[PDB]
Amino acid sequence: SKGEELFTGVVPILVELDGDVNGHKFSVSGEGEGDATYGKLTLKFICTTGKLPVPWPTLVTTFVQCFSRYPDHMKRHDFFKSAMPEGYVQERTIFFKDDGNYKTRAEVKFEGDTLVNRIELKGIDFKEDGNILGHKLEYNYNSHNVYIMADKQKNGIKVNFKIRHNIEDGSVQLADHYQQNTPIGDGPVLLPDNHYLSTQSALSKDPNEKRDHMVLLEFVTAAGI
């Protein structure tokens, strides 16, 4: 592939997000590394504007699937890497059941040797007293399957999945994702056959960090083929 070669080693990652949730403006910066050979990700996020108005777990999916590990046999299905280094646009609408929804637009691409994820996030119809704004979500995360399907008309892919956020009371906060990716350039990309990504994540904190943050560790692997 065209991008395959870019992911042979450990790649530095840079994440920049600008968000507004119900008039609550904020900014997050993240740094880390990605090692596609192992579908491994390590990222540290910082709320630059002070305290995050939403719960960290809600931003996880938002904050680089090109770091997924595709087994040799599945390489031809790797749309993500194939779009590099020009990059791709990642757009989403995330509906929190019985609550507001997030609308995101991101650009994933290389800036020199660093992989960049620049995001704009807009959140509306949230309940000032709900699970989100009310910060009732637990600081954790579960493993999920991300279903991938090609989008011929748009020379990109469509992804759909649900995230299940644990609430402090033992209950669950549902987050339905609708996702579209399209190549930035005019270059060719690989259009995959339906398959999925198996994602596992772990959230932590840095004892030395005084600022509001989140440390994330993920492992991602393609399957279903």
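To match Swiss-Prot, the residue numbers of chain A are left as they are there, and the shown ones run 2-64, 68-229.
Per the header: X-ray crystallography, 2.1 Å.
Heads up, the Cβ atoms here are built off N, Cα and C, so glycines get one too.
Per Swiss-Prot, the features are:
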MUTAGEN   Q69 to M  In Citrinine; leads to excitation and emission peaks of 516 and 529 nm, respectively; when associated with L-68; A-72 and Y-203
MUTAGEN   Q69 to L  In RSGFP4; increases fluorescence and shifts the major exitation peak to 489-490 nm; when associated with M-64 and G-65
MUTAGEN   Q69 to H  In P4; leads to no detectable fluorescence. In mut2.2; shifts fluorescence lifetime from 3.03 to 1.94 ns; when associated with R-30 and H-145. In mut3.3; shifts fluorescence lifetime from 3.03 to 1.88 ns; when associated with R-30; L-46 and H-145
MUTAGEN   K79 to R  In Topaz; shifts the major emission and exitation peak up to 20 nm; when associated with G-65; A-72 and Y-203
MUTAGEN   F99 to S  In alphaGFP/cycle 3 GFP; improves folding at 37 degrees Celsius, reduces aggregation at high concentrations, and increases the diffusibility of the protein inside cells; when associated with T-153 and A-163
MUTAGEN   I128 to V  In EBFP2.0; shifts the excitation and emission spectra to shorter wavelengths and increases quantum yields compared to BFP; when associated with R-30; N-39; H-66; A-72; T-105; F-145; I-150; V-155; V-171; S-198; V-206 and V-224
MUTAGEN   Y145 to C  In mut1.9; shifts fluorescence lifetime from 3.03 to 2.74 ns
MUTAGEN   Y145 to A  In Cerulean; leads to improved quantum yield, a higher extinction coefficient and is 2.5-fold brighter than ECFP; when associated with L-64; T-65; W-66; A-72; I-146; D-148; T-153 and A-163
MUTAGEN   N149 to K  Increases fluorescence at warmer temperatures such as 37 degrees Celsius. In Esmerald; leads to brighter fluorescence; when associated with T-65; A-72; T-153 and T-167. In VisGreen; leads to brighter fluorescence; when associated with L-64; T-65; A-72 and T-167
MUTAGEN   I167 to T  In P11; increases fluorescence at 475 nm excitation and at warmer temperatures such as 37 degrees Celsius. In Esmerald; leads to brighter fluorescence; when associated with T-65; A-72; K-149 and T-153. In VisGreen; leads to brighter fluorescence; when associated with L-64; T-65; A-72 and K-149
MUTAGEN   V176 to A  In mut2.1; shifts fluorescence lifetime from 3.03 to 2.50 ns; when associated with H-145 and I-198
MUTAGEN   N198 to I  In mut2.1; shifts fluorescence lifetime from 3.03 to 2.50 ns; when associated with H-145 and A-176
MUTAGEN   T203 to H, W or F  Results in significantly red-shifted excitation and emission maxima
MUTAGEN   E222 to G  Suppresses the 399 nm excitation peak, leaving only the longer wavelength peak at 475 nm
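Annotation for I128 (mutagenesis position): same-chain Cβ neighbours under 8 Å, separated by at least 6 residues, are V22, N23, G104, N105, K107. Cα-Cα distances to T203 (mutagenesis position) place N149, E222 within 10 Å, out of the mutagenesis positions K79, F99, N149, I167, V176, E222. In terms of Cα spacing, the mutagenesis positions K79, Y145, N149, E222 that come within 10 Å of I167 (mutagenesis position) are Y145, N149. A simple Cβ count within 10 Å picks out one of the mutagenesis positions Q69, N198 as the most packed, and that one is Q69. In the three-state DSSP classification, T203 (mutagenesis position) falls within a strand. If you count neighbouring Cβ atoms within 10 Å for each of the mutagenesis positions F99, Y145, the highest count belongs to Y145. Comparing Cβ neighbour counts within 10 Å across the mutagenesis positions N149, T203, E222, the minimum falls on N149. Proximity of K79 (mutagenesis position) to non-local residues of its own chain (separation of 6 or more, Cβ distance below 8 Å) is seen for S2, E5, given in sequence order. Ranking the mutagenesis positions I167, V176 by how many Cβ atoms sit within 10 Å of each one's Cβ puts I167 at the top.
Comparing C-alpha positions, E222 (mutagenesis position) sits nearest to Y145 among the mutagenesis positions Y145, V176, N198.
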